[PDB]
Amino acid sequence: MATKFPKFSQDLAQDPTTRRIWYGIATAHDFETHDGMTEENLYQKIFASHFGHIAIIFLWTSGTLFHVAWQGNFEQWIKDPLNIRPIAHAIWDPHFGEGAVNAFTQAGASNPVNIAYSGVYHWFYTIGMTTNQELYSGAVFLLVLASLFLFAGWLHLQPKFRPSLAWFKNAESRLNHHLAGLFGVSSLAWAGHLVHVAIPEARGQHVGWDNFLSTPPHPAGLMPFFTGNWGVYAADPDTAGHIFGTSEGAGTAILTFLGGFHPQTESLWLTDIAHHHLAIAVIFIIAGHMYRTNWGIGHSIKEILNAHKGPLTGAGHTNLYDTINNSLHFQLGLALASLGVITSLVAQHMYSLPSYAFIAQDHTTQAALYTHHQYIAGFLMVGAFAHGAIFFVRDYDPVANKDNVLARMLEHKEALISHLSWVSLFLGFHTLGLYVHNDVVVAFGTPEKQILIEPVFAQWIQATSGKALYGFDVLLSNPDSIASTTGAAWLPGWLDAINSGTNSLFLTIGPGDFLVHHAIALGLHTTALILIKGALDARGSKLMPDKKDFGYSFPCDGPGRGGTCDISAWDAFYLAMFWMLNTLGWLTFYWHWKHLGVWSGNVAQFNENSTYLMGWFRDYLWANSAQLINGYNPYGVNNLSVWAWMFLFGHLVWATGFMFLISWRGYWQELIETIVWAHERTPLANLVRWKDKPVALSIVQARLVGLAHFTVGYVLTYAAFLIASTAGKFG
Amino acid sequence: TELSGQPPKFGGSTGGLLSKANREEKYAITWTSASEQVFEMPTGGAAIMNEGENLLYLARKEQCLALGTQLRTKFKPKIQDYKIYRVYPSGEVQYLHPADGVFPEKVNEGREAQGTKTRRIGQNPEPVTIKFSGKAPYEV
Amino acid sequence: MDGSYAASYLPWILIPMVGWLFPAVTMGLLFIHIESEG
Amino acid sequence: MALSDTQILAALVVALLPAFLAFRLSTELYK
Amino acid sequence: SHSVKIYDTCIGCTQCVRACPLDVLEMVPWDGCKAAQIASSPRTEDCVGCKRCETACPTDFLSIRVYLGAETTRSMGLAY
Amino acid sequence: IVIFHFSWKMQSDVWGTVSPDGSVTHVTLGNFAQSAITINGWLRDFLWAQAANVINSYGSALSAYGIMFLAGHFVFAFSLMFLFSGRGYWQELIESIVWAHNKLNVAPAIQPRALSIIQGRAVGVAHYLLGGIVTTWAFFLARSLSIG
Amino acid sequence: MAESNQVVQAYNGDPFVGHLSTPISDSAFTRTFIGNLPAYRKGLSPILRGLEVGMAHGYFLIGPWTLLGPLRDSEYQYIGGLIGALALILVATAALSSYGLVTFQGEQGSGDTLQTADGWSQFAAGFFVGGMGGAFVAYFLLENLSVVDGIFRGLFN
Ligand code: CLA
Ligand code: CLA
Ligand code: CLA
Ligand code: CLA
Ligand code: CLA
Ligand SMILES: CCCCCCCCCCCCCCCC(=O)OC[C@H](COP(=O)(O)OC[C@@H](O)CO)OC(=O)CCCCCCCCCCCCCCC
Ligand SMILES: CCCCCCCCCCCCCCCC(=O)OC[C@H](COP(=O)(O)OC[C@@H](O)CO)OC(=O)CCCCCCCCCCCCCCC
Ligand SMILES: CC1=C(/C=C/C(C)=C\C=C\C(C)=C\C=C\C=C(C)\C=C\C=C(C)\C=C\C2=C(C)C(=O)CCC2(C)C)C(C)(C)CCC1
Ligand SMILES: CC1=C(/C=C/C(C)=C\C=C\C(C)=C\C=C\C=C(C)\C=C/C=C(C)/C=C/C2=C(C)CCCC2(C)C)C(C)(C)CCC1
Ligand SMILES: CC1=C(/C=C/C(C)=C\C=C\C(C)=C\C=C\C=C(C)\C=C\C=C(C)\C=C\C2=C(C)CCCC2(C)C)C(C)(C)CCC1
Ligand code: SF4
Ligand code: SF4
Ligand SMILES: [Ca+2]
Ligand SMILES: [Ca+2]
Ligand SMILES: [Cl-]
């Protein structure tokens with residue numbers, strides 16, 4: 001007998017319980033474990049899945065564009081960006097009452113509407129889009145793009161167009177085409193767009209599909225680019241009195257490098273952005289010529305890795321080409337670690353050095369962007385370490401990687417784990433001790449005995465970039481330094497933007513920033529300790545010397561040998577998720593409190609109260625909640641009704657996750673058995689019988705479900721608080 | 001063939017057989033008793049075994065085996081002649097325990113060796129060496 | 001509920017469809033598929 | 001301006017195409 | 001069902017068979033230890049996976065190993 | 001939930017002052033009827049409002065109540081670690097630390113073992129109850145001592 | 001032989017049967033769609049199939065006369081559409097029943113229950129009831145269009 005679903009697992013299809021359903025959903029994407037999977041079919045299915053995913057991204061982007069065009073006020077928003085709030089789309093909910101309708105007819109809309117909080121308006125405006133028809137045609141074109149990628153994914157599964165395994169394992173050519181073509185040519189095309197459209201539109205010159213062939217973006221054509229006199233393109237950059245969208249203060253420059261911020265929009269100059277894209281395009285195209293393909297000339301990754309032997313290391317990087325090229329979990333972990341690092345980098349660089357016009361004034365959108373991308377980065381990092389452990393479980397070859405870097409990392413894993421334990425205990429012990437000392441000191445009416453230690457190293461680093469507030473006179477803060485008298489066109493604007501305490505560039509830090517950066521260090525150290533200990537013991541330990549035989553994820557090994565709960569590397573991932581969420585909470589709390597202080601001009605509150613934790617408990621959480629929890633009350637409803645309701649929703653989901661996390665299966669299986677008895681013996685209901693035998697959720701499933709609720713609640717409740725507080729205060 | 005023995009004296013309970021016994025399968029424990037005794041029911045509550053033969057139907061095999069351990073470990077004249085069978089809805093009966101008339105705790109000739117690995121635990125093949133197959137280190 | 005945007009009659013029937021018809025149909029199809037053969 | 005009434009119910013026909021192609025891709029990936 | 005394997009590091013102390021609550025294991029003759037016997041898993045279709053046989057095992061890391069596999073009515077321990 | 005109901009109902013519809021007119025002015029002005037019917041009411045007009053005494057207790061004779069408030073919060077969060085994890089991870093971490101002590105011959109003769117599953121549960125629930133009950137103890141005491 | 005990119009193959013693997021397997025006549029979508037219509041959906045008794053078919057048909061048969069019949073420009077527009085639809089469903093029920101009376105006089109087959117005298121009479125009964133109900137419910141919706149609009153807009157909140 002067989003129950004068909006899931007077709008890819010008879011071990012599940014023959015499960016006569018509800019687990020068959022759940023696990024069928026949980027293992028569908030794990031193509032490696034499908035019955036009779038081959039490596040070539042694995043790669044081809046992954047290829048088509050990638051095509052489908054790219055189509056999904058294009059469809060979601062088209063949805064953003066289309067809803068902004070249709071139900072937005074983009075053209076009205078351009079007339080007065082600093083006062084008109086951007087709207088994401090209209091509401092249509094039959095549950096609404098008169099109070100809710102009146103509350104959500106906002107931002108000059110004739111119908112209920114949600115206000116945008118993702119800064120996509122500033123994006124589209126700085127890019128050069130000025131009408132609704134442009135956004136509309138963009139949405140339609142992206143529909144077509146999703147269609148193209150869907151047809152490509154369909155075609156690459158046909159026997160007439162199936163890429164073979166050797167084609168997928170061609171690392172040299174793929175790296176060449178991605179570095180040179182995917183990365184370089186695309187930054188080149190974006191520079192061309194900024195030069196032809198974005199910058200001319202910033203100066204009031206309409207450039208559309210009806211005139212871009214006729215009007216050159218520079219009074220000189222391509223000969224200054226052809227010959228070599230490139231300074232013609234620097235011409236007269238936009239003056240410090242250029243008003244955006246008009247010709248006042250406008251120039252003819254298409255490639256500058258003055259640095260600093262546009263005085264009105266408070267963002268990077270579009271000319272410097274296009275110049276950056278051109279330079280990066282050249283760099284990436286140069287990079288994309290390193291590895292040989294079919295013309296003999298070029299490098300081979302395997303020989304480069306093999307050559308890097310050494311004395312104390314041993315085999316060095318020998319055979320690592322095959323090690324990484326034959327394991328998709330290795331490639332995925334590398335990609336996830338890199339992408340999480342650079343996503344956190346985007347988050348850190350968008351609030352400090354913004355690049356979209358007037359988005360520095362829109363504080364809620366910036367808070368939400370920073371929080372969003374830091375959360376994405378945390379997820380990506382946890383996933384990277386999970387895939388490293390999965391590689392260790394499934395793909396690691398001890399003989400082909402003998403005595404190399406990998407084998408040595410595994411060979412002294414106790415040293416690495418123990419020293420991570422030491423650094424984590426160190427950081428946590430001392431940071432919590434200092435916070436508790438400051439709390440107990442402020443409590444007894446003697447706030448003068450707080451341990452305030454100046455963040456001297458980071459202030460010195462700021463000064464090295466030209467920060468003269470702390471009087472360090474080191475490097476770019478010292479005019480007599482060699483590095484400051486080089487004649488670089490970016491020094492004046494950079495110093496003017498970093499020494500004007502009016503933006504978010506290199507914010508002044510006090511001892512509270514020192515304490516919270518040590519808290520962040522504790523969080524990173526502890527989460528990484530969890531993940532590394534899980535990946536290094538994934539193949540085995542002294543409780544399960546054969547943990548690799550059981551797989552990356554299994555319930556446990558029983559109560560024997562002392563008890564083996566949460567033994568697999570998957571359990572290490574599930575543990576590390578809590579600490580990652582806590583680290584992002586510390587990040588976002590710090591960022592949001594300091595930025596609320598900065599935006600209100602009352603930086604004294606944060607600088608004086610972030611030292612003891614009661615300061616965080618009453619001046620940050622309790623205080624900024626006052627607006628949110630009044631979105632609806634016994635007196636009516638304001639525009640924060642949804643955010644208050646979602647705040648409470650996240651609380652509920654979080655506690656419901658606690659439910660699955662604290663109480664463990666067997667109790668529930670017995671309870672379900674009593675309920676099964678009940679159903680079989682209650683008349684009329686006996687006419688009906690389940691098709692799948694009801695059973696309690698499995699152990700690993702219970703961890704996953706509790707953690708899913710925990711994370712849903714975490715994100716939703718903090719997003720509600722962030723949005724409601726920053727929007728009711730308007731920064 | 002036909003299972004024989006008097007049912008134990010029991011007033012009934014809600015923990016006994018369900019629809020599985022008639023739709024899927026059931027199990028039976030038989031045992032001889034030196035006197036009318038009181039034993040504990042694996043499904044909850046106390047019952048009285050008759051002197052002589054006793055036949056009892058249970059829903060799961062582990063329940064019959066729990067009853068067997070109780071018979072052989074909790075009574076002055078130890079009951080160890082108990083037999084456990086599996087009954088199907090077609091009335092078929094499959095003798096189960098003890099498999100070869102001798103308890104599996106002590107060695108007995110005639111038994112084959114299954115699941116026995118000639119190698120050591122730590123001598124299992126690495127998973128990468130058997131990947132993209134339908135086998136695991138403990139199976140090849 | 002109303003809408004000054006064009007084709008405001010579209011959400012009128014499209015919200016029930018996305019919220020009632022589409023979910024009922026997809027859940028029924030997936031339920032039949034889960035419990036197929038036997 | 002404001003998007004045309006006829007314009008909103010023109011993108012849906014174009015969306016019928018990625019719907020068809022996503023249906024085809026899903027059914028092919030199920031194989 | 002679950003897999004129950006036995007390895008050559010078996011000493012034949014019969015404790016895992018005594019600990020089994022579903023009669024999955026047997027003591028068959030062998031010639032690799034003093035007790036001249038080894039454990040076997042003939043009735044694996046009745047294994048639930050309670051790991052008691054591993055708990056009652058004395059060898060430095062178990063000589064008998066239980067790997068949880070395809071679940072069924074018997075392995076899930078269902079009386080319904 | 002029982003003691004929260006007791007506190008809010010007493011402060012709202014019972015406890016209060018009385019002016020020489022027969023008229024009674026309650027502590028929190030009878031807000032129980034219109035606010036204790038939603039969860040947002042308990043969050044705002046009971047927890048957020050009445051915890052203002054506990055959080056602003058620093059610099060007075062009740063700063064100890066704010067200290068113990070934060071302490072109960074911390075002990076709840078600490079219990080969560082014993083409640084959400086398993087013994088095997090901690091035993092592996094202890095194995096690594098035991099190797100580290102073996103490197104310098106500081107290995108104790110009494111081998112360090114992770115808390116048993118039952119003991120992990122007992123510790124988790126003990127810390128959970130302690131933290132929560134101490135939190136509400138500090139909150140209740142500060143509030144009912146700052147209402148006259 | 002690396003040539004079967006053709007989408008139009010022989011119908012049901014029989015090239016000598018008067019039919020062709022095409023993306024309309026025999027594709028996965030059309031097959032799973034028509035095969036799960038109430039007329040072919042497996043596990044359905046004839047009366048339920050008739051009920052579903054009648055519901056659909058009687059529901060949509062209100063419109064033509066409602067918007068285009070002679071009573072369209074009277075104060076009984078919806079009532080006139082309803083009356084026309086009810087008469088049409090009655091005539092169609094008579095036609096269905098007569099067809100069943102004539103086609104199943106002989107030996108009752110054992111293939112599918114719908115293709116018998118009893119099964120076809122059950123299908124006709126289901127169709128009659130479903131059609132009258134669908135016409136009356138579409139009429140009732142049209143006559144109470146204001147409450148439907150107020151419901152879907154939340155006007156009554
Ligand atoms: C120049 C030729 C070329 C180009 C154009 C591509 C293009 C692509 N290939 Mg392909 N490929 C090629 C040749 C090429 N390939 C060759 C020669 C081989 C080997 C024989 C392969 C084999 C191959 C495989 C096996 C796979 C791909 C995949 C992909 C896609 C990568 C994933 C993606 O879409 O994210 C796009 C990534 C970028 C645009 C780069 C972004 C830069 C980073 C992220 C920083 C972001 C910068 C900036 C701030 C972001 C803008 C933010 C904005 C919101 C403002 C991509 C579109 C994958 C795929 O998806 O399958 C379809 C995949 O599985 N390729
Ligand atoms: C506020 C809650 C809380 C606390 C205090 C801890 C504490 C700790 N965790 Mg933990 N964790 C938590 C939440 C918490 N966790 C949650 C919810 C999870 C998800 C289940 C995890 C999962 C987790 C994992 C997976 C790991 C940790 C680790 C650690 C230890 C790392 C050392 C450190 O961080 O610095 C120092 C320690 C502290 C700041 C806390 C102790 C400080 C106290 C107050 C000192 C005083 C002791 C006191 C006087 C003793 C006498 C008491 C007497 C009155 C009875 C540490 C002891 C990592 C580890 O073990 O590192 C080696 C580890 O791998 N945690
Ligand atoms: C992922 C993109 C996306 C998203 C998230 C939304 C979001 C929303 N839309 Mg919109 N829509 C989109 C794209 C999108 N739209 C596009 C491209 C069009 C033009 C064809 C429209 C045209 C449209 C109309 C006419 C209306 C909405 C409406 C709505 C709201 C209710 C949903 C609904 O009833 O309409 C359903 C949506 C459609 C019929 C269009 C199909 C959506 C795209 C083409 C496919 C998305 C597939 C994508 C992969 C998601 C799959 C799920 C995922 C798990 C894989 C909702 C907030 C209603 C509204 O205004 O609310 C007040 C409504 O009246 N949309
Ligand atoms: C010359 C031929 C002709 C003519 C003149 C008409 C004329 C008409 N048709 Mg018809 N139609 C025709 C042919 C024709 N049709 C054909 C060939 C078909 C295909 C078989 C249809 C199928 C069709 C359908 C499905 C419907 C109409 C409807 C209508 C009326 C809509 C105008 C109106 O009153 O606004 C008002 C329109 C509405 C209020 C729409 C009804 C909204 C309901 C509540 C559905 C909500 C959707 C959602 C799934 C709710 C389900 C709840 C569930 C989960 C419990 C109208 C009188 C509609 C109708 O009968 O009005 C009730 C309608 O539902 N037509
Ligand atoms: C020779 C007799 C005859 C008669 C008297 C009529 C009379 C009529 N024709 Mg028709 N016509 C005829 C022949 C006839 N026609 C022929 C041969 C043709 C082909 C060229 C046409 C083609 C024609 C068309 C195309 C149309 C008409 C229409 C109409 C009706 C217009 C008014 C109306 O609203 O109808 C409403 C009345 C009915 C539909 C009949 C219902 C009568 C009762 C109340 C039915 C209730 C059922 C009840 C339970 C039965 C009980 C039975 C019991 C007594 C035993 C009208 C009653 C129009 C129409 O149908 O209007 C809607 C229309 O569209 N005629
Ligand atoms: C800044 C981070 C804050 C603290 C994090 C922890 C730092 C870890 C330091 C502990 C001591 C390491 C013991 C090495 C053990 C050791 O000496 O191995 C022996 C090894 C000898 O290597 P070979 O001469 O064989 O090199 C040939 C190679 O091609 C093959 O590996 O020494 C080195 O590799 C050079 C110096 C070690 C470099 C170790 C890297 C540590 C990372 C430090 C931060 C990296 C930043 C990189 C930015 C580009
Ligand atoms: C343009 C797109 C084309 C698709 C059609 C669109 C509307 C038409 C709907 C008609 C459906 C036909 C129903 C009968 C179809 C039918 O009943 O088939 C038959 C089958 C069960 O019936 P049998 O196997 O007994 O029938 C077999 C034969 O009789 C076939 O004729 O059902 C299924 O196969 C399971 C359904 C697939 C489940 C699909 C998964 C969907 C979940 C994911 C959804 C993603 C949404 C993302 C966007 C939000
Ligand atoms: C003959 C030829 C040449 C002339 C070429 C000519 C004559 C024109 C070249 C035009 C080019 C190369 C246009 C490239 C256009 C790419 C476009 C237009 C857009 C891509 C957009 C994407 C992918 C997604 C965009 C999104 C949408 C749609 C939005 O609306 C919001 C933003 C975002 C989400 C990003 C020259 C002499 C040069 C070289 C020799 C050959
Ligand atoms: C487990 C595993 C894995 C994973 C891993 C991981 C996850 C890692 C990590 C991590 C990370 C994520 C890292 C990162 C890092 C860092 C670095 C690498 C640094 C850099 C540096 C530098 C050198 C800088 C410099 C500078 C400065 C200082 C400033 C200014 C500018 C400049 C540039 C000058 C794999 C799969 C792979 C394999 C298997 C196992
Ligand atoms: C889907 C689709 C399509 C389309 C179609 C159309 C165009 C239409 C249909 C439509 C219809 C056709 C609908 C319907 C509706 C109906 C209803 C809704 C019904 C009803 C009924 C009721 C509700 C009941 C009633 C009653 C009775 C019977 C009893 C007594 C009396 C009364 C009245 C109560 C196509 C194929 C193209 C493609 C694929 C998809
Ligand atoms: S408990 Fe272990 S050593 Fe003893 S007989 Fe069983 S398998 Fe062999
Ligand atoms: S897991 Fe349980 S049932 Fe299976 S062999 Fe071990 S003790 Fe017996
Ligand atoms: Ca333009
Ligand atoms: Ca007329
Ligand atoms: Cl409220």
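FYI, residue positions are counted from 1 along the chain as it appears here.
For all residues, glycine too, the Cβ spot is worked out from N, Cα and C.
Copied over from Swiss-Prot, here are the features:
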type: MUTAGEN; residues: A:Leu522 to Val; note: No effect
type: MUTAGEN; residues: A:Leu522 to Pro; note: No protein or PSI accumulate, unable to grow photoautotrophically
type: MUTAGEN; residues: A:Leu536 to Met; note: No effect
type: BINDING; residues: A:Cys556, A:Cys565; note: [4Fe-4S] cluster binding site
type: MUTAGEN; residues: A:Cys565 to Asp or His; note: Almost no protein accumulates. No PSI activity is present, unable to grow photoautotrophically
type: MUTAGEN; residues: A:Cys565 to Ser; note: Accumulates some protein and PSI, still does not grow photoautotrophically
type: BINDING; residues: A:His651; note: chlorophyll a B1 binding site
type: BINDING; residues: A:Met659, A:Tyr667; note: chlorophyll a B3 binding site
type: BINDING; residues: A:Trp668; note: phylloquinone binding site
Between the Cα atoms of A:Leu536 (mutagenesis position) and A:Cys556 ([4Fe-4S] cluster binding site), what distance do you get, rounded to the nearest Å? 17
Tell me which of the recorded positions A:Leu522, A:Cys565, A:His651, A:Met659 ends up closest to A:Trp668 (phylloquinone binding site) in space, Cα to Cα. A:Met659
Taking the Cβ of each of the binding-site residues and counting other Cβ atoms inside 10 Å, which one has the highest number: A:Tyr667, A:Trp668? A:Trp668
Going by C-alpha distance, which of the binding-site residues A:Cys556, A:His651, A:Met659, A:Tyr667 is nearest to A:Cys565 (mutagenesis position)? A:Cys556
Work through the binding-site residues one by one (A:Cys556, A:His651, A:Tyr667) and name whichever has its CA nearest to the CA of A:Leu522 (mutagenesis position). A:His651
Per DSSP (helix/strand/coil reduction), the residue listed as 'phylloquinone binding site' sits in helix
Collapsed DSSP category at A:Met659 (chlorophyll a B3 binding site): helix
Counting other Cβ atoms within 10 Å, pick out the least crowded of the recorded positions A:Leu522, A:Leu536, A:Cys556, A:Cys565, A:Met659. A:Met659
Assigned conformation of A:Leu536 (mutagenesis position) - DSSP reduced to three states: helix
Distance check, please: Cα of A:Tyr667 (chlorophyll a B3 binding site) against Cα of the residue listed as 'chlorophyll a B1 binding site', rounded to an integer number of angstrom. 25
The rounded CA-CA distance in Å from A:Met659 (chlorophyll a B3 binding site) to A:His651 (chlorophyll a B1 binding site) is 13
Reduced DSSP state (H/G/I helix, E/B strand, rest coil) at A:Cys556 ([4Fe-4S] cluster binding site) is coil
Starting from the Cβ of A:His651 (chlorophyll a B1 binding site), draw a 10 Å sphere and report how many other Cβ atoms land inside it. 16
A:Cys556 ([4Fe-4S] cluster binding site) versus A:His651 (chlorophyll a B1 binding site) - Cα distance in angstrom: 30
